[PDB]
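J.: What follows is a structure written as structure tokens; I'll ask about it next.
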Amino acid sequence: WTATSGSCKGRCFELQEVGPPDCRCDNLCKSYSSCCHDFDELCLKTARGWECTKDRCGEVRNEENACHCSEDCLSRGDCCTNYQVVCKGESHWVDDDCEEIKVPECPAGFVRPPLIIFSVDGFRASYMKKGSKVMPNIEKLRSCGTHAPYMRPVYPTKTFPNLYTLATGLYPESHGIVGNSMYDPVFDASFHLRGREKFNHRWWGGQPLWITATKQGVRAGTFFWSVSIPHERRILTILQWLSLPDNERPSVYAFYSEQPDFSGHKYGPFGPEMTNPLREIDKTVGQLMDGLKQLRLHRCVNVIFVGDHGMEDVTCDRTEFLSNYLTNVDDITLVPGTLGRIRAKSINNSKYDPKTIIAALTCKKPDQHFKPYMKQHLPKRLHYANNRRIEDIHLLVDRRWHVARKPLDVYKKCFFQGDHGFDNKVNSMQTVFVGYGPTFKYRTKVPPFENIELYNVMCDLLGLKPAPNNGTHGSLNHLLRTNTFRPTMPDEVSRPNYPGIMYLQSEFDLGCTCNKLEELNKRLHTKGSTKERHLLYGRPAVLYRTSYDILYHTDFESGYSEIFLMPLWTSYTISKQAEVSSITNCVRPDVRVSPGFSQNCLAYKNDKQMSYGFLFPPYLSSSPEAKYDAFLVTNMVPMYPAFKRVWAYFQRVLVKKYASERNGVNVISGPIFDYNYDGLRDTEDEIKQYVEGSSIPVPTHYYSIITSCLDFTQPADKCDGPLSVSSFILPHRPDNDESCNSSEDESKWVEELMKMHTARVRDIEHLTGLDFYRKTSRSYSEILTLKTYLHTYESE
Ligand SMILES: *[C@@H]1O[C@H](CO)[C@@H](O[C@@H]2O[C@H](CO)[C@@H](O[C@@H]3O[C@H](CO[C@H]4O[C@H](CO)[C@@H](O)[C@H](O[C@H]5O[C@H](CO)[C@@H](O)[C@H](O)[C@@H]5O[C@H]5O[C@H](CO)[C@@H](O)[C@H](O)[C@@H]5O)[C@@H]4O)[C@@H](O)[C@H](O[C@H]4O[C@H](CO)[C@@H](O)[C@H](O)[C@@H]4O[C@H]4O[C@H](CO)[C@@H](O)[C@H](O)[C@@H]4O)[C@@H]3O)[C@H](O)[C@H]2NC(C)=O)[C@H](O)[C@H]1NC(C)=O
Ligand SMILES: Cc1cc(COc2n[nH]c3c2CCN(C(=O)c2ccc4[nH]nnc4c2)CC3)c(C(C)(C)C)cc1Cl
Ligand SMILES: [Ca+2]
Ligand SMILES: [Ca+2]
Ligand SMILES: [Cl-]
Ligand SMILES: [K+]
Ligand code: NA
Ligand SMILES: [Zn+2]
């Protein structure tokens, strides 16, 4: 119910919401239909527009005007933003030279630099260049402040998931806004762009920035802006709030523009109609900067210019229809568009079978423009599985396309020429970041980074302790002049054992069908003499309680888990000059590790589905003496034959190719167990599948971290400076149904699979409980940046 009898006189855009009886005058009142009857008249004034003119300079204040050009307007904080330019001969901010902001230059009473988050919907990364001639204000922010060439959104690359990720530092699976449309089966409730259900606070998880702020005594302005409040009024409202007294004035503000996204949907990302929305947003930026300059805050405030996602060319004709694949199409519910989510139309349908749906959608047409996945099989970098709001069956849609259930959906609903939502590594989905202000660096370019990292930085900018989140706090220290966050490396929880030779060969029953110059040399390789070569960045630290052994070898070093019966990690360096050799069913006991903590070949013989591979690649053995170490039982891991095709091509072909290209590489490989798809290391008791008749757990994924010298004129093993990394988390699957070309030679499809399953080191850390890069010559923040890097394989 609504009770509207009171007045907004002197209360327009008041910050503290009032409850009934009082009617409302805050920015959300319109959305809750609770505004005082005189809200429009008093709070949404438009008379005489938004600009002072010479003829208004010095006017008698008329309270009906949208903004003021009277002598008192500065002290009231309600001048039109161009007042000082038109009436006091000042220059527009954009026409002033950039001058370094070394320290905050704030009015008396300011306890910290305010932060203004200027968010632009659908602002594609390449607009910064392509639109440069029509966006002088934005171009000034970008060139004078700190900017990235692009910022990576989260998947799906939709608005509410991205904006809420910016606010929380969380992946969508964790904050709960997993799409623009959702069904929660626990609550039996549907979230839609249109309607009331989205206002229910149960949808919105984590702790968004305005709550983190409030809880720590830092006041916040609105983040949500009602669509009908024109941009000019939003800006003036922010500027009025910044004129408030010390104990009422917010320290954090947000502005949101629905452009260029609104036009981008109609016209496509580079339609000729797009130039005017870009000019208009730039003008709004210049209003804000001029307004701040009037208030003497343009060298006080930190401004973040940020987008939620990009925009791709998508038309009605490029729609895939499930009715062309499914005979049972009326038995499913599809969440459609630039991603697909399928569930049963009725939970009382006992014929509904996901496996049959997935099979009917798999590689059925040669140019098929989507791929079906069970959500646990999506690339782990998407972090898109661990929420009951995410349907088990997912369709990853190719850029430029849509999926829909039936054609009648796409003509009873061409209109649009642009859309977004695709895989967050797609170039068209990239968006923008610029930071301008005293706390940001001056004329500095930083590498691309992920939007999950910004919450921590905004907390650093405001002196807040961030809520637990998915950023890696310190990885964006390089954006900041001051207020850097300086963490310590996590403490190692489990110390390694260093077993020597403790077992005789006859103590083992594996079922595997099998000179003092080179005797002290093999002893010393088992005691760790080449370890400097193969373990370039220190041993990984184990951040959980467990029992493991460090095993040294001529060609590789491993941390062998006595609990999972295989390595957690295997580390080796392949020089540019290394040779690849030919290679059978010999697996040898490791006399350092007990039979009881080893695998055996019999289990593999009995398990007709499961085979085995090796973590250190026998192909890359340095000498035929070293080659025996590659066939130790402690280097064996369980592998489906289907996956062995992938792994062998990586090991036999790709590692050497990378060493050639990168001037040596250091590789760390290992298993991952994530049966509950939460992106976190499984405990022993979460493992769902073992090699038949054994306690050998089956990994869900295999990782590798491939490190070399950023200056590739230096070899990986003698690198003086910054490092370069690429990594992957490959799904350990019993088929290659993912790869529609897999009947062909591995050179036509394996590398494509690996690229899709590219990963950050930090993803692997979450999944393994390991901490890498413990002993480098690099600063710890530089290393945290390195650990967040993702090799995306998209051109510039
Ligand atoms: C990205 O960053 C985030 C943030 O750090 C990481 O997520 C954290 O991960 C932790 C592990 O998965 C998790 O810790 C659990 O918290 C439980 C209490 O959680 C509630 O309270 C917090 C605190 O304010 C709140 O934030 C939570 O919010 C979640 O749930 C609500 C609604 O249900 C959502 O609105 C909200 O979006 C959020 O949902 C997300 O997380 C939940 C899981 O909490 C998922 O289900 C959702 O899909 C979504 O992803 C909650 O309101 C606590 O109960 C857990 O403890 C169990 O396990 C331990 C073992 O250590 C045991 O000791 C406990 O007793 C307990 O076990 C008992 O319960 C079991 C399950 O019912 C039962 O089987 C057992 O037998 C036992 O009885 C645990 O401490 C933390 O909640 C989330 N936080 C958030 C915000 O997501 C995330 O991991 C990072 N991602 C990566 C990849 O690094
Ligand atoms: C800086 C910041 C601001 C905001 C405020 O965002 C909004 N204020 N006003 C609107 C929004 C979102 C878009 N919106 C849509 O319905 C919409 C728009 C474009 C679309 N394109 N495709 N689908 C679309 C759906 C409604 C208008 C938030 C929160 C979390 C409060 C939303 C967090 C942060 Cl960090
Ligand atoms: Ca958007
Ligand atoms: Ca897990
Ligand atoms: Cl969606
Ligand atoms: K087998
Ligand atoms: Na296949
Ligand atoms: Zn959009």
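Note that chain A is numbered according to Swiss-Prot, with residues 51-463, 468-568, 576-591, 617-669, 674-886 shown in order.
Recorded method for this deposit: X-ray crystallography, 1.5 Å.
In case you wondered, yes, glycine gets a Cβ from its N, Cα and C as well.
What Swiss-Prot records for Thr209 is active site, nucleophile, and it gives experimental evidence as the kind of evidence. Per Swiss-Prot, 1-hexadecanoyl-sn-glycero-3-phosphate binding site is recorded for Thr209, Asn230, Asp311, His474, and the stated evidence type is similarity to another entry. Positions annotated as Zn(2+) 2 binding site by Swiss-Prot, on the basis of experimental evidence: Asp311, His315, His474. According to Swiss-Prot, the domain 'SMB 1' annotation covers 54-97, on the basis of sequence analysis. Under its mutagenesis annotations, Swiss-Prot gives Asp171 to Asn the following note: Abolishes lysophospholipase D activity. One mutagenesis experiment named in Swiss-Prot is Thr209 to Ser, and its note says 15% of wild-type lysophospholipase D activity. According to Swiss-Prot, the mutagenesis experiment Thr209 to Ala carries the following note: Abolishes lysophospholipase D activity. Here the residue is the original one, but Swiss-Prot notes a mutagenesis experiment at this spot, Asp311 to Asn: Abolishes lysophospholipase D activity. What Swiss-Prot says about the mutagenesis result for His315 to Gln is this: 20% of wild-type lysophospholipase D activity.
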J.: Could you count the residues of the domain 'SMB 1' (54-97) that DSSP puts in helix, in strand and in coil?
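T.: Each residue of the domain 'SMB 1' (54-97) counted once, the result is 5 helix, 3 strand, 36 coil.
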J.: Taking only the Cα atoms, work out how far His474 (1-hexadecanoyl-sn-glycero-3-phosphate binding site) lies from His315 (mutagenesis position), in Å, as a whole number.
T.: 9
J.: What kind of secondary structure is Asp311 (mutagenesis position) part of, going by DSSP in three states?
T.: helix
J.: Determine which residues of this chain, when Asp311, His315, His474 are set aside, have a Cβ within 8 Å of the centroid of the Zn(2+) 2 site's Cβ atoms, and list them as they appear in the sequence.
T.: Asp171, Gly172, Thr209, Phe312, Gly314, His359, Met361, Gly472, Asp473
J.: Measuring Cα to Cα, how far is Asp311 (mutagenesis position) from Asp171 (mutagenesis position) in Å?
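T.: Spelling it out, the Cα of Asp311 (mutagenesis position) and the Cα of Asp171 (mutagenesis position) are 5 Å apart.
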J.: Using a Cβ cut-off under 8 Å and a sequence separation of 6 or more, which residues in the same chain sit near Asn230 (1-hexadecanoyl-sn-glycero-3-phosphate binding site)?
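T.: Correct list: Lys208, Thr209, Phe210, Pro211, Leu243.
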J.: Which recorded positions, if any, among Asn230, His315, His474 have a Cβ under 6 Å from ligand 3, given in order along the chain?
T.: none
J.: Rank the recorded positions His315, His474 by the number of other Cβ atoms within 10 Å of each Cβ, and give the residue at the low end.
T.: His315
J.: Count the Cβ atoms, other than its own, that fall within 10 Å of the Cβ of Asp171 (mutagenesis position), considering every protein chain shown.
T.: 22
J.: Can you tell me how far the Cα of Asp171 (mutagenesis position) sits from the Cα of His315 (mutagenesis position), in Å?
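T.: With distance taken Cα to Cα, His315 (mutagenesis position) is 11 Å from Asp171 (mutagenesis position).
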J.: Just to be sure I understand the packing, how many Cβ atoms besides its own are within 10 Å of the Cβ of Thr209 (mutagenesis position)?
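T.: There are 22 of them.
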J.: Express as a whole number of angstrom the distance that separates the Cα of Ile669 and the Cα of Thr674 across the 4-residue gap.
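T.: Output for the chain break: 7 Å between Cα atoms.
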J.: Using all protein chains in view, find how many other C-beta atoms are within 10 Å of the C-beta of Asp311 (mutagenesis position).
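T.: A 10 Å sphere around the Cβ of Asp311 (mutagenesis position) contains 24 other Cβ atoms.
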J.: From the recorded positions listed here (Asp171, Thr209, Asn230, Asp311, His315, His474), select those whose CB sits under 6 A from an atom of ligand 5.
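T.: With ligand 5 as the reference and 6 Å as the Cβ limit, the list reads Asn230.
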J.: Three-state secondary structure of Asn230 (1-hexadecanoyl-sn-glycero-3-phosphate binding site) from DSSP?
T.: coil
J.: For 1-hexadecanoyl-sn-glycero-3-phosphate, what surrounds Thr209, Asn230, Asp311, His474 with a Cβ no more than 8 Å from their Cβ centroid?
T.: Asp171, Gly172, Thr207, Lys208, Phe210, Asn212, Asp358, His359, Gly475
